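K.L.:
Here it is, the structure, as structure tokens.
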Number of protein chains: 2
Amino acid sequence: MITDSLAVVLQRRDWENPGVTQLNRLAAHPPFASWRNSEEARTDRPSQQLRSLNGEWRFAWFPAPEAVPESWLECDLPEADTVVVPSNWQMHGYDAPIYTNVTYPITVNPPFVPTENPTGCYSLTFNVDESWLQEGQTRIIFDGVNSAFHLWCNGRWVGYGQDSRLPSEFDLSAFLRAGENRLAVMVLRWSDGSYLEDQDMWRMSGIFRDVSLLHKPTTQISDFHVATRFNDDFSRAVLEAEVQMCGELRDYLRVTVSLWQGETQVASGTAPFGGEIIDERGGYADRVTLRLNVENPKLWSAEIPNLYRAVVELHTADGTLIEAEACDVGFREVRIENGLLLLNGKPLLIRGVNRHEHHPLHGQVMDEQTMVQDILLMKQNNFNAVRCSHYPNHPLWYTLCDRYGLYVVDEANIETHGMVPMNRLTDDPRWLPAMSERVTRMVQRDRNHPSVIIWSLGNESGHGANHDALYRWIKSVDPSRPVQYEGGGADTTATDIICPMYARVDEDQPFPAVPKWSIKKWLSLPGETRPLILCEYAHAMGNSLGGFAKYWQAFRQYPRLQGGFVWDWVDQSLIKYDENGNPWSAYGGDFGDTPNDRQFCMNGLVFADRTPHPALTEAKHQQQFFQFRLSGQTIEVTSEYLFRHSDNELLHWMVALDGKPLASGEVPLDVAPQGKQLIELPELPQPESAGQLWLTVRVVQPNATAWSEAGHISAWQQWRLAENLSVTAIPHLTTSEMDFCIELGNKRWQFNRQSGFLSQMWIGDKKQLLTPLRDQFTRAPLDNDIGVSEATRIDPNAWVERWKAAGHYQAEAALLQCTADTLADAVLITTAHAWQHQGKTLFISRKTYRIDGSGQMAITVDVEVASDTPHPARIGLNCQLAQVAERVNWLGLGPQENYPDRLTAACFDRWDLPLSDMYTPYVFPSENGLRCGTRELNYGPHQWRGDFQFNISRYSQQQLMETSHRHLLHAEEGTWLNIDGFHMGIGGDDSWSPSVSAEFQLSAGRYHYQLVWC
Amino acid sequence: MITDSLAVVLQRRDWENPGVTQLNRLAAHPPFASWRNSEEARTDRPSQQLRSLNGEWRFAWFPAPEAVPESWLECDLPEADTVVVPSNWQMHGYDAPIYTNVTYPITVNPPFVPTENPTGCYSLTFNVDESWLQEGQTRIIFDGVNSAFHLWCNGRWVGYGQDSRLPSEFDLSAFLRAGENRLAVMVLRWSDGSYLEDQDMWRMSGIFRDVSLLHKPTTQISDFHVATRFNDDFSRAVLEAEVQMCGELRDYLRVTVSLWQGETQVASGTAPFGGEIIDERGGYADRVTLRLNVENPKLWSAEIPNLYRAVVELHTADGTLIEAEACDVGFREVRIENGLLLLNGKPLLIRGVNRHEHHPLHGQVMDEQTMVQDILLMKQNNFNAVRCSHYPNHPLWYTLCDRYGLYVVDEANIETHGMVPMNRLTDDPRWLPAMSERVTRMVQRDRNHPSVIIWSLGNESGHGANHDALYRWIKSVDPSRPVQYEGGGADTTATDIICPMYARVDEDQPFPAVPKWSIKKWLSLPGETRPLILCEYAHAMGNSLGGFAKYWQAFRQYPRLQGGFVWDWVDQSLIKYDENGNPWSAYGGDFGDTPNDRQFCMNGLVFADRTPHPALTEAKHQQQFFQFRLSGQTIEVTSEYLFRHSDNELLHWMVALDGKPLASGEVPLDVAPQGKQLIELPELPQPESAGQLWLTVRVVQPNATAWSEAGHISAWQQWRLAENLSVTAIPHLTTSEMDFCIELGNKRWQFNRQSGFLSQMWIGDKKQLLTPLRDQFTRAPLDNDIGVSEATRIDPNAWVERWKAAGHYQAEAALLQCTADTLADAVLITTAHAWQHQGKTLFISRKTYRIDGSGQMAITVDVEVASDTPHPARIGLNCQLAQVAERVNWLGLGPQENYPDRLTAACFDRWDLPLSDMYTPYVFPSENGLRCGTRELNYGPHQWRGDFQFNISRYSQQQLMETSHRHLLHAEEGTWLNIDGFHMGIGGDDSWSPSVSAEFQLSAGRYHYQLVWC
Ligand SMILES: [Mg+2]
Ligand SMILES: [Mg+2]
Ligand SMILES: [Mg+2]
Ligand SMILES: [Mg+2]
Ligand code: NA
Ligand code: NA
């Protein structure tokens, strides 16, 4: 009783000792259920011997582990509340979540953690049936506790446990009691294991994964591994099943492994225990290996997730079953051959994304509904791979990826980004035991899953000798999967794959000790033979993914460039509530948390509620499995599928002139994997009306799959066909000292002769303008334009910082000229302005306005940009229209928001969306909603014609600049229109340095665009 | 006080937990002294800041850790005794030492150890001066504690500590007190670390290495590494010195590294702290690297141990010294290039031996006198390398090897030989932390020593993924040394060198999973490129080392065969005392210890008191650095030295006829390393007297070295020169029914006509025989003949077992014929015997005795051996002479004991030694003292002539067989003579299977020898 007390238990402080990562934990193993019936094991029916302890527990919060009363070990505290397990207590409000990227949330003084260490005290009272107590072993499983904990059962201390993302299991046979039992779990927010958990995410704590009780027989299956070997043509396979036992060996004991394809058994093997000779002392008496021969196995892949059911049965020689274990088995082979990663003999092209385990309401607790949602959304957008971002995932995730077909990179829970230098602990042999635990237990838990094709040693922990040791350990224990690791320059001896973070396609980034080469240059470096897959690329923070097409062009052109994982899937935003009780998305620093990294937690392709960003469609288009070439009248369709024939594919093609359909067709796609199919279009229309003929093809899946509905579009492409160039009652000008007035029927135009801008336009007696039409050279800065710069530190190389230093946001227009001339059939208004900042002219705009007798006002704009000023974000016009209309109609690229470096997915057509659809609700507001390549734009009574880019919304660029949260934005009086002749790219290679390519930068000195308003 | 008590401290049972190998231990580092004066640091003068705690401590022994009273933490027990530290308490008699080879001394149930765990309680009361307490850090160092311990200082628990062969250091600053202080050390014999310490040696426990107090400044040198890079010709070298600091960094802090050659400084470097960029977070602020350029460095080797003194000084910018550290630096390079291990660019030939840390009186406590004795004896016998057998050694050993010139293989303390299978724990990731500690701390402690050229991962622990991980870790941390490991077949991915245990030269041993190829066949295996050095070969148990010349012939013939380490240096025998108080050598089971492996602990080339075995001279001759070829009149001398010229070498040559010197000479040896020198002998004598001319050369060192005296013979060789064949009063026979009597003057011969043997010989009236002269076909079995077989289990393939099964020791002679004929000038006695066992004739011996008128009795022996009986151990005669003489004089190979497969070191000559010198006192008695190639033997009045092998002593073969200890042997009435025509080899490849080569086996069916007695 004295040694079970908190005074004795907490005196050693195992959470400040990296030599102690666990006390009384059982060995790691593949997931178990201890079925007592082979048919239930085979059918994956719920097991009576696995009992979930999830539900309502009792919880008390304490500032430090020394504030917890000794009475809590005996009975529940009066001040304790009832909470739901699994959960995070920051999501219940007991303290604040912390978002930090690189800097540790605590003082960096390893292995010591703050004395004020927030402590959660969990209690559960539960009942155990006496049959569990009479015979067998009863263990508790904690699937995840953040970050360290101590365990009591009926007042007796059981074990400690540290690692937060792997299951923790303790034997409870000697502690449980017939009838009512109590569990006491003391959870510490900080431990020595927090130094290895510096991943860029919200810092939360508690029992955030499922807690369960498992009953096993005394003689039990303790471990089993499945391996699949193949011949050269994959027509024959061998399933090797190694089974280990615990308890007393008996001669009558047998293990049978049966393989099942649906309800049909395909192979079976029975043997007594006792393996082959290992060394001079013999072999494993408590192990057995079964070799099941499979002829014409069905191969697992992301395209066809062919799964077998393997049932391992421990039974007596007479036949009585003791315990059954089951796992899903995929027949696939992963290997790197001649510098290429092959799956089933074919080179892989990774269409991957990094995924964190995040929920906007439950924090870091994962449920099956959200996992299935994520997987379906990924596969509907042509992703075939997922990287478990910097920790092992919820166990159900790997099973779901097996069943649905996603390749998985499983990562050890090891990140030390905030260490100086980054390898300070990973080059220290005193932390080798902790890292080795974090790697070995992950491999032991997840080595049977077919979706797992690559092991990862962790993320951003430098390069140390511990990494080399653990890489070699993984290669020895599991040779069937390659190992990757990015720290230390992404090409060290601890990686089988060059996996740079945000390396660019064509630009080298020569950092002093860890250079970031361009991916094409990296491949050809002297002595380099390995394949390159970017572990992180195309940073998706806010309005991002510019230059994605460049990455995918390089991916398809260079063999050893085998793809990458986009960073990342979902924004790690949380839900807060305002004074009115309404929910809003929150990022770093919105909870009062100690030094934070603000909005850098939201880098996802979908919002926290899994609503897609506009960049998701760009990723889908660039990652599509069908490539199209147009030669004259023939469409060539190339299949990028490696294994499957296009047996649920149908190509639809349309020809339109200006969004007016002229021809349409449909052919069934019959193309072999990596094959070609030539498609002859019928005699195509030859219209005589002016316009540009457009050919659009689409791949539509007529039927439903497990992850998609009927009619799912999986690929598309558009081309320009033959163009036909266009070959085809006087406005009255009134002059006053203050204005230029032009009248034509019910239409009036006002030009202020002091500002040199069109102040007002009348239709009848109704004003059309709330703000004058003026040149705009700036945008509300994007996250890529800001890039790590802040008001306190400031990065002078960021685009927003250079624009502010040059005075683009503070530039003042000076009227250089303003003259009106009445032509024979039109009124000509010629204006000139100079935008100057502190005696330096940045831009000159010379404009012409021509109002003809047909009511059309053609505007010609010529803009000069000083070569020594930083390149402007846009050359266009902006105004606030007085009218709010429900629908926005335009002819151009759409229907989603698209930008000059992110418009490949956009198709030219006629689009009609509501005004709300024209605004992208980025949680951090910025410039958004732009539509490029637009020839015609209609909003209410106004039509704009030409070749321009535009965005339309109820928010101004100034409001988007000055507002930090999207729930603090208010619709303004009218509609803000931003029509642009030229727009700068958005970047996306990274979000801490400028990443817009030079060809997407407005670097020409002179620009010209025309525009018609009618 | 409650948490410091034994009830709370011992409740966790950290000695049954392999997850806990230490509590509150400081980091491992190179040896420190914390000099406060640079000159004292340079001159290696004793440091005032390092205080030895060796002396008289207080000791109490307990059956289990739970028997220790709580009062012991406060004051010394009345029952406690005063003992000397360092020591082993088994050597003080508190419990018995255990000798076991493979089987664990405890029940194999990891990680659990017996409840009855013997416990030693050590106490020291000491004083600390207040200057130590005012400022700085005070730490205690335990150089070695077996096997685990807990530490208290003034009643407060400090730390646990497990690993037994590496230093354990604990900070005592917060525990010490001004004035008197008490230390309490509770030492446990068994822990979870005992499973990794299953080395074949005596099992002892206690504080067997030195205990010391170190005072360091608060700002201190925490770690430093020295590295030497070279150019292609080794004319230029760079000394890289990396220094780490602990405490608060200050800008005025400096580190200076100066290199000293004697009293002359050769290089120096000063720098502030702050290393180069390591990664994206920068570099080590608390580290600095100095690069000292050395032109024409003097290179360290075993032949010339050229040493530099490096002084590392932490000091302020103004100049004030804070702390100085010093280490001896050798400039050498070790690398494997094209399958050869090179030192300083030259291929190495390892003349190595395995050495255990053993003392016959102090157990496993090492002192400088015995270390120096061992090193001098090794270098005097042409050893140039030593393998630290299965654990890191006493720190002074590496320094002594640096100063004297021995190559060192440093081995981690990891052996699991008794596990089934052997890799049960080394393939378990739950033991990876313990093994990683045992490897990393050894490397960290010993990485600066120039004598250490090869790292070893341990011994006989199978092959697991932990070995691969730790091999990769060593390769990453210290690339300057290759790593070897023998477990798992000696050629796995965890070794840079193929290092088989007892692989043979020409015979393969194909074991099921771990085949032991012949070393020549191993090199050529498909895909094999690595060098081969036998980590253990030529087992030296008892009368052993037969076939050593075969190993060394292969070593010099095959390039990639680069030598090996003999097993082993010294017998691990202990000293017990009889009833009369006299000391005797004891082996396993002589202390009553639980199942033991008897005399298998004594496999040394020298006795426990470091007295050489006869096999040491054979090793010396086979390992000599000068090879000799004789062509006509010219001696060709080849130097096997790689670096040194023969500048202390002088060749002496002698020509003798029958031990009578005819010519002698002397030439100064002037031969370059790996060079040749032709030596023209003067016109050699051409004697006309019959006999065989013999040329003997010797290499004598005229001067003294650090390890040898003046006149040291280092190499020798003998050849046969021209031979001149020999070209050049009646005994009365009396016949009776019982005897044949021959008389010639005062000489009489008696032949029993019932046994058919010469019963008695008279000179005057004095009997010359105590036992009749009879054929002998057996020997007292050697350790190689016994080979693991015992009366309980019995190995049927052992030579002694086959001889006993065939009945060689129980064979009975049957008289086939006995007839005497008187020739014209002589008496002819013809006898025939058949030795039969259960109706099966094994040997037939037909003899002729011819006594001429000159008193000579020539004996002709013809022996037939049945082809289906096992080959006999010898074909000779044995008798017990009635006379004991002081001197044994013979002309033949000598003067040491030599056998047909161990006679290359023996030289033909005339030898005169006392009768005691003719007996080898092997601790386990056996056949010994044999001298081969003997043409003349004189013992008192008797002369024996012919070509024979003989051994002469006061012990009979039956007595040697029936006696198990050499102190239980008693001299018999007369002298036992064993003259043999033919003798079987002794073997030595291993001592658990038959190892005598077929050409050394008496496999011919018929044998003949002649003999003259006069
Ligand atoms: Mg810990
Ligand atoms: Mg990071
Ligand atoms: Mg332990
Ligand atoms: Mg052994
Ligand atoms: Na590629
Ligand atoms: Na050689």
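The numbers used for chain A are those of Swiss-Prot, and the residues that appear cover 3-730, 737-1022, in sequence.
For all residues, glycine too, the Cβ spot is worked out from N, Cα and C.
Found this in Swiss-Prot, in case it helps:
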- A:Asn103, A:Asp202, A:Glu462, A:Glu538, A:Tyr539, A:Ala540, A:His541, A:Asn605, A:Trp1000: substrate binding site (BINDING)
- A:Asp202 to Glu or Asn: Causes a significant decrease in binding affinity in the absence of monovalent cations or in the presence of potassium ions, but only a moderate decrease in the presence of sodium ions (MUTAGEN)
- A:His358 to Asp, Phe, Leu or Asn: Less stable to heat than wild-type. Causes significant destabilizations of the first transition state (MUTAGEN)
- A:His392 to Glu, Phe or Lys: Essentially inactive unless very rapid purification. Causes very large destabilizations of the transition state (MUTAGEN)
- A:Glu417, A:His419, A:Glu462: Mg(2+) 1 binding site (BINDING)
- A:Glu462 to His: Slowly inactivates galactosidase activity by reducing the binding of magnesium. It increases binding specificity (MUTAGEN)
- A:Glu462: active site, proton donor (ACT_SITE)
- A:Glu538 to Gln: 10000-fold decrease in the beta-galactosidase activity (MUTAGEN)
- A:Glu538: active site, nucleophile (ACT_SITE)
- A:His541 to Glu, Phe or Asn: Poorly reactive with galactosyl substrates. Less stable to heat than wild-type (MUTAGEN)
- A:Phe602 to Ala: Decreases the stability of the loop 794-804 (MUTAGEN)
- A:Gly795 to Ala: It forces the apoenzyme to adopt the closed rather than the open conformation. Reduces the binding affinity (MUTAGEN)
- A:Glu798 to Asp or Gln: Small increase of the catalytic efficiency, when the sodium concentration increases (MUTAGEN)
- A:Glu798 to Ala or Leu: The catalytic efficiency is not increased, when the sodium concentration increases (MUTAGEN)
- A:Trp1000 to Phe, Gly, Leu or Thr: Decreases affinity for substrate (MUTAGEN)
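Are these features on the surface or tucked inside, and what are their neighbours?
P.N.:
Packing around A:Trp1000 (mutagenesis position) is summarised by its Cβ count: 17 other Cβ atoms lie within 10 angstroms of its Cβ, all protein chains included.
Shown in sequence order, A:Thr102, A:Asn103, A:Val104, A:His392, A:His419, A:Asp599, A:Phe602, A:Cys603 are the residues of the chain, 6+ apart in sequence, with a C-beta less than 8 angstroms from the C-beta of A:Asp202 (mutagenesis position).
For A:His358 (mutagenesis position), other Cβ atoms within 10 Å of its Cβ number 23.
In the three-state DSSP scheme, A:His392 (mutagenesis position) is classed as coil. Within 10 Å of the C-beta of A:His392 (mutagenesis position) there are 24 other C-beta atoms, taking all protein chains into account.
Look at A:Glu462 (mutagenesis position): DSSP puts it in coil. Shown in sequence order, A:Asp200, A:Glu417, A:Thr418, A:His419, A:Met424, A:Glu488, A:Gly489, A:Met503 are the residues of the chain, 6+ apart in sequence, with a C-beta less than 8 angstroms from the C-beta of A:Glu462 (mutagenesis position).
The local packing around A:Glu538 (mutagenesis position), expressed as other Cβ atoms within 10 Å of its Cβ over all shown chains, amounts to 24. Under the three-state DSSP scheme, A:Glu538 (mutagenesis position) falls in the strand class.
On its own chain, A:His541 (mutagenesis position) has A:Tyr504, A:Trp569, A:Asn605, A:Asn792, A:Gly996, A:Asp997, A:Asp998, A:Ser999, A:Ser1003 as residues at least 6 apart in sequence with a Cβ closer than 8 Å to its own Cβ.
With a 10 A radius on its CB, A:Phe602 (mutagenesis position) counts 22 other CB atoms from all the protein chains.
Around the Cβ of A:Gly795 (mutagenesis position), the same chain contributes A:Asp803, A:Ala806, A:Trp807, A:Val808, A:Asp998, A:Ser999, A:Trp1000, A:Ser1001, A:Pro1002, each under 8 angstroms and 6 or more positions distant in sequence.
A:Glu798 (mutagenesis position) falls within neither a helix nor a strand when secondary structure is assigned with DSSP, and so counts as coil.
Cβ neighbours of A:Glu798 (mutagenesis position) (same chain, under 8 Å, six or more residues apart in sequence): A:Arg600.
A coil conformation is recorded for A:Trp1000 (mutagenesis position) in the three-state DSSP classification, outside any helix or strand.
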K.L.:
Can you see whether DSSP assigns A:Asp202 (mutagenesis position) to helix, strand or coil?
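P.N.:
In the DSSP reduction, A:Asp202 (mutagenesis position) maps to coil.
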K.L.:
Hey, how far is A:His358 (mutagenesis position) from A:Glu538 (mutagenesis position), Cα to Cα, in Å?
P.N.:
13
K.L.:
I want the residues beyond A:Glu417, A:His419, A:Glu462 whose C-beta is within 8 angstroms of the mean position of the Mg(2+) 1 site's C-beta atoms, in chain order.
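P.N.:
Apart from A:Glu417, A:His419, A:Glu462, the close residues are A:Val104, A:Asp200, A:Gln201, A:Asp202, A:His392, A:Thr418, A:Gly420, A:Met424, A:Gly460, A:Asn461, A:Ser463, A:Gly489.
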K.L.:
Using DSSP reduced to three states, classify A:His419 (Mg(2+) 1 binding site) as helix, strand or coil.
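P.N.:
A:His419 (Mg(2+) 1 binding site) sits in coil per DSSP, no helix or strand.
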K.L.:
Per 10 Å Cβ neighbour count, which of the binding-site residues A:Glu417, A:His419, A:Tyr539 ranks highest?
P.N.:
A:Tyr539
K.L.:
Within the set A:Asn103, A:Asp202, A:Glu538, A:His541, A:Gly795, A:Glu798, which recorded positions show a CB-to-ligand 3 distance under 6 A?
P.N.:
none
K.L.:
Going by DSSP, is A:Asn103 (substrate binding site) part of a helix, a strand, or coil?
P.N.:
coil
K.L.:
Quick test of your reading of the structure: among the recorded positions A:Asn103, A:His358, A:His419, A:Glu538, A:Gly795, A:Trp1000, whose CB sits under 6 A from ligand 4?
P.N.:
none
K.L.:
With substrate as the bound species and A:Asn103, A:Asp202, A:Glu462, A:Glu538, A:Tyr539, A:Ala540, A:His541, A:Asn605, A:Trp1000 as its recorded binding residues, calculate the greatest Cα-Cα distance and give it in Å as a whole number.
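P.N.:
Farthest-apart Cα atoms in A:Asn103, A:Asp202, A:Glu462, A:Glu538, A:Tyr539, A:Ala540, A:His541, A:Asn605, A:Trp1000 are separated by 18 Å.
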K.L.:
If the criterion is a C-beta within less than 6 angstroms of any ligand 2 atom, which of the recorded positions A:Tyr539, A:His541, A:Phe602, A:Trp1000 pass it? List them in sequence order.
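P.N.:
Once distances to ligand 2 are taken from each Cβ, none falls under 6 Å.
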K.L.:
So for A:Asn103 (substrate binding site), how many other CB atoms are inside 10 Å of its CB?
P.N.:
18
